[PDB]
Structures are given as structure tokens and as C-alpha cells.
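Asks: Let me begin by handing over the structure; questions about it come next.
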Protein chains: 2
Amino acid sequence: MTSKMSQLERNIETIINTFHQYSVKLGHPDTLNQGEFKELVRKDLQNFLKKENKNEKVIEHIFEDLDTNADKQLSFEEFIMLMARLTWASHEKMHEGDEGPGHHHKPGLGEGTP
Amino acid sequence: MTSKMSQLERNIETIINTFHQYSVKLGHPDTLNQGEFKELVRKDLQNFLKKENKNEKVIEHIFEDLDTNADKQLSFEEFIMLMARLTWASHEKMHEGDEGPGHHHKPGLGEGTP
Ligand SMILES: [Ca+2]
Ligand SMILES: [Ca+2]
Ligand SMILES: [Ca+2]
Ligand SMILES: [Ca+2]
């Protein structure tokens with residue numbers, strides 16, 4: 001019974017609100033153009049994107065790549081994908097399957113009689 | 001100079017660190033099981049998931065659905081799209097009608113007359 005939300009909850013609202021403010025101003029609220037994408041990362045992550053700032057082409061490359069519709073805009077789902085892609089490419093991996101001892105098995109029933 | 005990083009930058013580290021701590025403890029660091037998924041949302045979003053807590057099955061349903069590999073775990077990319085799905089699933093709007101669940105069988109004398 002807690003009336004105070006965790007720090008994580010606050011962050012969720014902050015992320016949604018921040019994108020909404022920039023997005024609503026320009027283009028559809030649920031989509032981001034190249035200008036908004038660059039602006040959001042530059043102001044929020046100027047230190048992390050210092051190298052990105054030097055290469056303008058590098059920055060537009062990722063945005064366009066993430067846009068599957070080639071509509072020069074990214075969907076909400078597409079936007080979060082971009083962040084994940086930046087952190088790690090995540091190459092496709094395959095596994096044969098799951099296996100293990102299986103903890104043997106339960107005992108059978110004697111089914112004996114008096 | 002940049003001086004200090006914005007809240008958005010801090011939030012990014014917080015999200016990654018939080019998932020990492022729970023994930024590394026149980027299962028692979030880059031994957032989340034049902035227990036971690038439920039635990040992360042419950043502690044961070046106990047107020048938002050109050051209705052979710054009541055229905056345990058509803059909660060496991062979302063996790064399993066998001067898992068395309070049916071490997072009982074979600075990738076980093078899969079995890080972030082789960083949140084997006086929760087926010088908006090394009091659910092149909094509710095409307096008053098005589099529709100309802102079907103049960104038993106109709107009278108033999110009666111006919112479907114399609
Ligand atoms: Ca926009
Ligand atoms: Ca698109
Ligand atoms: Ca894990
Ligand atoms: Ca999976």
C-alpha cells in the first residue's frame with residue numbers, strides 16, 4: 001500500500017511527455033522526423049553524441065535505416081528499436097534447443113495385492 | 001561545455017542498470033524470464049499494475065505473447081516492444097450491443113437458416 005510511485009514510473013511519463021512535446025509540434029504526435037530525432041538526442045545526449053555531431057551523414061543514416069516504411073518518419077515502436085540498435089547491433093543467433101537431466105522420473109506403482 | 005547530463009541521459013543509464021541487476025541474477029543478463037518481468041513491473045509500477053496483480057494469467061499472457069521464440073524469455077529488443085504494446089494495442093472501442101458468449105446447443109427443432 002504505497003501512494004508514492006517509484007523513480008521508474010516517473011521516468012516512463014517523462015519519456016512519453018518529452019517525445020510528445022517535440023513530435024506534436026512538428027509532424028504527427030506518434031511519429032518523429034529527422035529534425036526531431038537529431039534534436040532530441042542532441043539536447044538530451046549532447047555528450048554521448050559528440051562524435052555523432054561531427055558526422056551529420058552518420059546521424060541521418062541510422063534514422064533512415066530504422067525507417068522500414070521509407071516514409072522519413074519512425075513509429076513509436078520503431079523509435080525504441082533505434083535506441084536498442086545504437087547500444088548493440090545484436091546479430092541473429094540460433095540454438096539447437098534446450099536439454100538437461102530432466103530430474104529423472106517419478107517411481108512406478110507396484111500394484112501388488114494382499 | 002556540457003557541464004552536466006540531462007535527466008534523459010540519467011534515465012537511460014537507470015533503465016539499463018535496473019534491468020541488468022535483475023536479469024544478471026537470474027538467467028542471461030540480456031534476457032528476462034517471467035519472474036523478472038513480473039517483479040520489475042510490480043515493484044516499479046505497483047499502482048499501474050494493480051489490476052494486473054489480480055489476474056495472474058493475464059500477466060503471463062502478455063509475456064508469452066511477446067516472446068516470439070517461445071523460449072520463455074525476451075530479448076532486449078523484445079522487452080522494449082512489450083512496453084509499447086501495453087501502452088497501445090490498437091484495442092477495439094467498446095460499444096453497447098446484444099452480443100455475448102455462446103454456450104450449450106440450440107434446439108434440435110430450430111434451424112440456423114443461414
Ligand atoms: Ca512528430
Ligand atoms: Ca516508418
Ligand atoms: Ca535475466
Ligand atoms: Ca524470445
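Even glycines carry a Cβ here, placed using N, Cα and C.
Relevant sequence annotations retrieved from Swiss-Prot are reproduced here:
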DOMAIN    B:12-47  domain 'EF-hand 1'
BINDING   B:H20, B:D30, B:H91, B:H95  Zn(2+) binding site
BINDING   B:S23, B:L26, B:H28, B:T31, B:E36  Ca(2+) 1 binding site
MUTAGEN   B:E36 to Q  Loss of resistance to bacterial invasion; when associated with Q-78
BINDING   B:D67, B:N69, B:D71, B:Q73, B:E78  Ca(2+) 2 binding site
MUTAGEN   B:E78 to Q  Loss of resistance to bacterial invasion; when associated with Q-36
MUTAGEN   B:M81 to A  No effect on antifungal activity
MUTAGEN   B:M83 to A  Loss of antifungal activity
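Give me the lay of the land around each of these features.
Replies: Counting only same-chain residues at least 6 apart in sequence, those with a Cβ under 8 Å from the Cβ of B:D30 (Zn(2+) binding site) are B:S23, B:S75, B:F76.
Non-local neighbourhood of B:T31 (Ca(2+) 1 binding site): B:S23, B:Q73, B:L74, B:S75, each in the same chain, at least six residues away, with C-beta under 8 Å from its C-beta. In the three-state DSSP reading, B:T31 (Ca(2+) 1 binding site) counts as coil.
Cβ neighbours of B:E36 (mutagenesis position) (same chain, under 8 Å, six or more residues apart in sequence): B:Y22, B:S23, B:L26, B:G27.
All protein chains considered, the CB of B:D67 (Ca(2+) 2 binding site) has 19 other CB atoms within 10 Å.
In the three-state DSSP classification, B:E78 (mutagenesis position) falls within a helix. The Cβ neighbour count for B:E78 (mutagenesis position), using a 10 Å radius over every protein chain in view, is 17.
Listed in sequence order, B:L66 are the same-chain residues six or more apart from B:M81 (mutagenesis position) with CB atoms under 8 A from its CB.
DSSP assigns B:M83 (mutagenesis position) to a helix.
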Asks: Should anything in the same chain at least six residues away from the domain 'EF-hand 1' (B:12-47) have a Cβ under 8 Å from its Cβ atoms, list it; otherwise answer none.
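Replies: For the domain 'EF-hand 1' (B:12-47), the nonlocal Cβ contacts are 53, 59-60, 63, 72-76, 79, 82.
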Asks: For the recorded positions B:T31, B:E36, B:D67, B:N69, B:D71, B:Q73, which sit with their CB under 6 angstroms from an atom of ligand 4?
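Replies: Correct list: B:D67, B:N69, B:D71, B:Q73.
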Asks: Looking only at Cβ atoms, how many others are within 10 Å of the one on B:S23 (Ca(2+) 1 binding site)?
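Replies: By my count, 20.
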